[PDB]
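K.L.:
Can you keep this structure in mind? I'll have questions shortly.
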Amino acid sequence: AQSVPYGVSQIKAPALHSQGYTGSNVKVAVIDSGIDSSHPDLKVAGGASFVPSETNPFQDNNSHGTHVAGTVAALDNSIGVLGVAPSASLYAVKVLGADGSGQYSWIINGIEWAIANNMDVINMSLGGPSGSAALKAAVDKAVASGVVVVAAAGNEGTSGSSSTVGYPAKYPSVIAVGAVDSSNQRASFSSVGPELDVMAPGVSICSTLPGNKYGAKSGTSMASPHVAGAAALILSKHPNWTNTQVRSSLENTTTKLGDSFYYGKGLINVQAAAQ
Ligand SMILES: [Ca+2]
């Protein structure tokens, strides 16, 4: 039978699905460790690999990318889980290796690929402590080209009074996503700062794993695809909305939680955001 992960329900995605809004024709790039295209609960439309030693974007030797992708778009059928936007056209942009790391050049190459390939939504469940002029340029260009760019805020917790949001999430053009649990409490690991935008479920998230498996993972990497998936639902209902509109809508209709330094604008509500 199919199971609906708590997180999907929490952001109110099923309300949209019931209406017939499921992300059809929206192109979402998962920039990560690849996607196992052999998984019966996923449908990969395309993609590219920028990892010099791992040239097939459709082999995920890590598991991270497959898991993120399932959150965005696990198919609505009689098996496994259900994604936020089950009808989305999913692209595997492999910029991380088997070990879950990757060079900035690889990551940037992936963003440039996504712009050139007309992705509607980019999901970056990754980050580093330092930025670069090239990293900023690429995210800025994507936004200027009308792409919705979403990224995990980071898993650095709190540190005195400073921001622990990593890059590229830290850049204003990118939506920075922090993690909450099923009770709406901020996860202890969730990065904090004035650059945090919104929260989404990120603790014990059940999704797809390579080799026709399913398992839970925790992290802001798990939170981000709920927002990428949400953007895809909005776009399926309002195809003419610009990325700016999508973003404002998501931020403006959240369920307010605690202070913005810890929760940003609050928990997204795709139902409210979709008007
Ligand atoms: Ca399924």
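Chain A uses Swiss-Prot numbers throughout; the residues present, in order, are 108-382.
In case you wondered, yes, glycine gets a Cβ from its N, Cα and C as well.
Sharing the features that Swiss-Prot gives for it:
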type	residues	note
ACT_SITE	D139	active site, charge relay system
ACT_SITE	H171	active site, charge relay system
ACT_SITE	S328	active site, charge relay system
BINDING	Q109, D148, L182, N184, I186, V188	Ca(2+) 1 binding site
VARIANT	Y128 to F	In strain: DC-4
K.L.:
Of the recorded positions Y128, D139, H171, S328, which sits closest to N184 (Ca(2+) 1 binding site) by Cα distance?
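P.N.:
The smallest Cα gap between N184 (Ca(2+) 1 binding site) and any of the recorded positions is with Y128.
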K.L.:
What recorded positions in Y128, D139, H171, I186, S328 place CB under 6 Å from ligand 1?
P.N.:
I186
K.L.:
Excluding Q109, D148, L182, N184, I186, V188, please set out which residues of the same chain place their CB within 8 Å of the center of the CB atoms of the Ca(2+) 1 site, keeping sequence order.
P.N.:
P147, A181, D183, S185, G187, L189
K.L.:
Which residues in the same chain, at least 6 apart in sequence, have a Cβ under 8 Å from the Cβ of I186 (Ca(2+) 1 binding site)?
P.N.:
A108, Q109, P147, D148
K.L.:
Hey, how far is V188 (Ca(2+) 1 binding site) from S328 (active site, charge relay system), Cα to Cα, in Å?
P.N.:
18
K.L.:
At the level of the C-alpha atoms, what whole-angstrom distance separates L182 (Ca(2+) 1 binding site) and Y128 (variant position)?
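P.N.:
Their Cα atoms are separated by 14 Å.
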K.L.:
Could you say which of the recorded positions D139, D148 has its Cβ with the most other Cβ atoms inside 10 Å?
P.N.:
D139
